[PDB]
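There's a structure below that I have some questions on.
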Amino acid sequence: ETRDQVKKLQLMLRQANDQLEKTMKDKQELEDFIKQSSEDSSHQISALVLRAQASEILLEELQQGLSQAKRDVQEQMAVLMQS
Amino acid sequence: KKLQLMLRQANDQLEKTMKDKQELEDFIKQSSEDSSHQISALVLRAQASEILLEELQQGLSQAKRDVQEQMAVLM
Amino acid sequence: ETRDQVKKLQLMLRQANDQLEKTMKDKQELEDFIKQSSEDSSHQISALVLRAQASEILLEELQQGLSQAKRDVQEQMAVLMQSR
Amino acid sequence: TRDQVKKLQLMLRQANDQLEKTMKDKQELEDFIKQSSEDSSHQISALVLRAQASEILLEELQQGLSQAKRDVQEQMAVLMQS
Amino acid sequence: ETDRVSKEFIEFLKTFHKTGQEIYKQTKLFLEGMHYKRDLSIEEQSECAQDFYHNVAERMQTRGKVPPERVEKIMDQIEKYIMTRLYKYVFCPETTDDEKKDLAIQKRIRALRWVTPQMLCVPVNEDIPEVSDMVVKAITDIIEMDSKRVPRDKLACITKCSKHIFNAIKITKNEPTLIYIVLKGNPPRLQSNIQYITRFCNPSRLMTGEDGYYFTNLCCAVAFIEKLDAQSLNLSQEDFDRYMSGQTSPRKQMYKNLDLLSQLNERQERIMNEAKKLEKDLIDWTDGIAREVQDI
Amino acid sequence: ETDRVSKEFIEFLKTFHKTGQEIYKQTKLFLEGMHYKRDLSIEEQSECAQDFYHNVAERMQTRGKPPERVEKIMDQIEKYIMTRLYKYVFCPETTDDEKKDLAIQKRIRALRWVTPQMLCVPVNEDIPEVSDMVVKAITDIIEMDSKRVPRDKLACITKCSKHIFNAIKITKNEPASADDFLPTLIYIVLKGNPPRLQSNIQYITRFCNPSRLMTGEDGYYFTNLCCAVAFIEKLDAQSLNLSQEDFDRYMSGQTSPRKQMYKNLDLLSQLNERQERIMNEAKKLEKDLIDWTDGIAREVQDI
Amino acid sequence: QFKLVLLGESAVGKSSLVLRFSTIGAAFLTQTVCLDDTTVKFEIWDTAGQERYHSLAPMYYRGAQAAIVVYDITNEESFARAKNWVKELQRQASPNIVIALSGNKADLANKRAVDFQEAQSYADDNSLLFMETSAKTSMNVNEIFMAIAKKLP
Amino acid sequence: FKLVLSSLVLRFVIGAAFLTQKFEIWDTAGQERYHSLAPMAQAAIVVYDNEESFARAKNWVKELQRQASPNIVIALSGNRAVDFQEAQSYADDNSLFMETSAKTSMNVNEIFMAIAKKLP
């Protein structure tokens, strides 16, 4: 019985070590995954909205600017209309 | 005999390392969740800034038709 | 009749001219305002998130980073029971 | 007379079309800032949320160490004995 | 102005070599009439013109014997020549309240900017890029009607509009409203446009043509909104009064948002640093526990 | 710490030249017993604990003889025991405590998606202070495990629920009913993933003086607490006012790990590509526009 | 001591009425009253007016010695909620319990939807304490309270 | 002529409201809210399915008989919970009426082809 206890014990230990060894890999890997990952989340996201609000607005200068060129050019037909 | 103690040892350190990993996990799901809700809200703004943009592009391409019909009306 | 009329017309035209004037100042200012608003909205906002999703990590690698460092000294006191 | 009022009523009519457009214009730009402010808005709190959660993780952490300096100190207090 | 169109029509009526003259002179006759009446009172301005409607329509048919299958299209071309010269004269007459009630609408709508559709329970969901993609145009087609002087292009703007409107129903519910599109749009120079239609639209185009049904239900929606009340919403006055106090507060959200921000940077700048302190304050344990034992 | 209370406790009873001894030796006798009995049925464990509580409670009145005063002693006595005893009595190996402690830890772990739009909690965390006391209630339920004794514990319960009422009041400015309250604390627990949660609770239920639990401030808090909790395990879409669709949805195709950042990572490149697109198109009419205006200006300015 | 529980439908003043009975937030009360030289003190459980958490009441009330069910008079629904609360009460709450019900928001009764004689009818049909109350004018409050108190041993 | 009225006019003839057959037919909104301001018509109908539909049809014909121009002809549509004998007693008390089914297209062609030959 003693020696059976010793095989089954050698099984639990070898198997468990390949497995521990696995988890230390997966884990340490993974932190490396997210570190750089949330870096890309971040860096990108900021560079991104900076484009939104620096750009999505750039257009109402037009939102108003078209309505002016529509009022002045509707006017030129009036600058001609007395002529 | 001695194998059973070293095996207790073969377990516990792993179970600890299991903590380290499992925490990391909950975490990235969540930074990830949060990011998520932001990117959905960001897309949502971007494409609106696009709608007013085709809205205007066509509105000028029409106003050229407007000046062409009206200056056709005056000469 | 004209003497009744012309008062009222010089009236609406004057009031309303001052009114145009209101709405004119108001818009040009309000817009100048918002252009600024996106600016101090963004520069800060990104300088906020960007520090954030990358700064709130530091605490994460520390929560995980303790448990082996606690394991280090916990293992370290084990060297002592033999030194007895 | 008809110069004094007809042509005047026309001048008013146009100055009025005119206010109309500028009023339209402002309220458009204005409605807009309300929208940019809205979409910033729903988000800004989710922006707070990661901040304070990652304020909490730091207080619980500062706390657990505030425990472990006490623990290794008591444990080395158990070692100093004969 | 007077030249070129003088040409397009003289080119136009001679095609018959029969009826070509009759229309021309009758026209310039009632024309001098209505331009004489340009200074005459407004209600008094429309009359010999709609008279001219019914009167031409009858005068030509009894004597002329021409197939009306093509008249379906004749209803269209006629309005251009008249409205071009007359716009200056009859659009927003100084005699009327047109300008004034245009401002009634502009102000009212602006003041209603706080209302949302879920209370009307209109059969839409604008969340979809598509239904709202047509929401935008829905808003713009009713707008451009004012850009064009003629009632043809105008009623074409109304019709095209009413048409791209139920499709939001077809994208969201998928079943084959009025109040919702106008109220977000705030349409320019409305009353004198509306009326430009009333006086100078073809009464028949109001009877048979779709533009008629569209237009009719529109003014229903308009006169509805003008006195729009609590009971068409089914909501109480205690809060209602609050809503009449005014929610205008425009720059305000951004003002408040913009306050918070720097205390929040203040929150995280109020973080990184102690964690950086806790970096150092940390190893000093680990190394400290290291040095003191490395002795023995 | 198994070291230290031996001093503090004595410092308390030393004023008594009469009953101090009278209770003390009496206690440590059967208490000496409980180290031997550590192997007996757990139910029997809390049993001779609740017995010894109640028994001194009668006996002192029998020989030594006011209940106005008891609530204040009830802390100290149990303090001395739990200091040596926590180790034997927390989360029994014989019991399922450990098991449901992890069941719940995962249960709440999966709760990362929650907003009080679903629950309608009457709080607004946007104000710095409000979130500061929010954080504190959480810091309290976290710190709840730290305490070896259940008095310090029950005080973390109270104190937490207190930082919750506080935020309730600053956010509302009307105080809170439990219409305005339960979903709050749940909002805090949900945010706590609280440690050794289950076995802490049961350590209390089984080990603490029941009167300080029935009469004391602590009773209502711990109660509505466990309620909030065992409710959280048994949860309804229709109690969230949610269809079976969302209820299944947020947990059904998700919880695949790390994928979320991947998806987010794809998306993110998609959008930034789009805003580069829109911008450069508006630049197309930056130019393509003016040439109409000045073009209708100059090309027509001729005659 | 003496244990009582408070149940109701939400915002019905489940909040309010006790509150009037400004430093902290609205907890359980622990109020001391005596109609005699001997003193009786109270314990009071604030419970979910919110309807989905209307599910867990069992342990709130378990060891408790008294009880209360709130219904609004301008919302007959809160009154029906009240009736079901009663049937549940007599059945699965420790039948040792003592009962009392009232209609509230008695300040705006130009808006009243729940009939006095009807609710007193349903009350006195199951032998209930019934005199309706207001929190704003505070009418039968302490009255309905000494009424409460003449019952406990 | 102009007729004033979801699925029953769908079996007979893009837009839900207007359908040209001249049958110039206009369609009403299912909501109870904006009920007034109805009149522009020389023909009219009234539709019910729920006994509330019946009731609304009652106050609806009670709006119609009073307000309109005198000439217009009306027609009623069933679309169980109510006796037909009741509906028909009501209908003949006030003088064309029928029950209709569009999935089989029962009286779908009919009510229109009977409304047409009525108008002078």
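Here chain F follows Swiss-Prot for its numbers: 134-198, 200-392, 408-452, in order, are the residues you see.
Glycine residues also receive a Cβ, built from the backbone N, Cα and C atoms like all the rest.
Below, the features straight out of Swiss-Prot:
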DOMAIN    F:232-375  domain 'VPS9'
MUTAGEN   F:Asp313 to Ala  Strongly reduced activity
MUTAGEN   F:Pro317 to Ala  Strongly reduced activity
MUTAGEN   F:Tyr354 to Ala  Strongly reduced activity
C-alpha of F:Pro317 (mutagenesis position) to C-alpha of F:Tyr354 (mutagenesis position): distance in Å?
15
DSSP on the domain 'VPS9' (F:232-375): how many residues come out helix, how many strand, how many coil?
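Computed counts for the domain 'VPS9' (F:232-375) are 96 helix, 0 strand, 48 coil.
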Tell me the Cα distance separating F:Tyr354 (mutagenesis position) from F:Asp313 (mutagenesis position), rounded to the nearest angstrom.
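Their Cα atoms are separated by 15 Å.
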Going by Cβ pairs closer than 8 Å, show me which of the mutagenesis positions F:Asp313, F:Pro317, F:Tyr354 neighbour chain D.
none
Counting across all protein chains present, how many other Cβ atoms fall within 10 Å of the Cβ of F:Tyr354 (mutagenesis position)?
22
Let's check the environment of F:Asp313 (mutagenesis position): how many other CB atoms sit within 10 Å of its CB?
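A 10 Å sphere around the Cβ of F:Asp313 (mutagenesis position) contains 23 other Cβ atoms.
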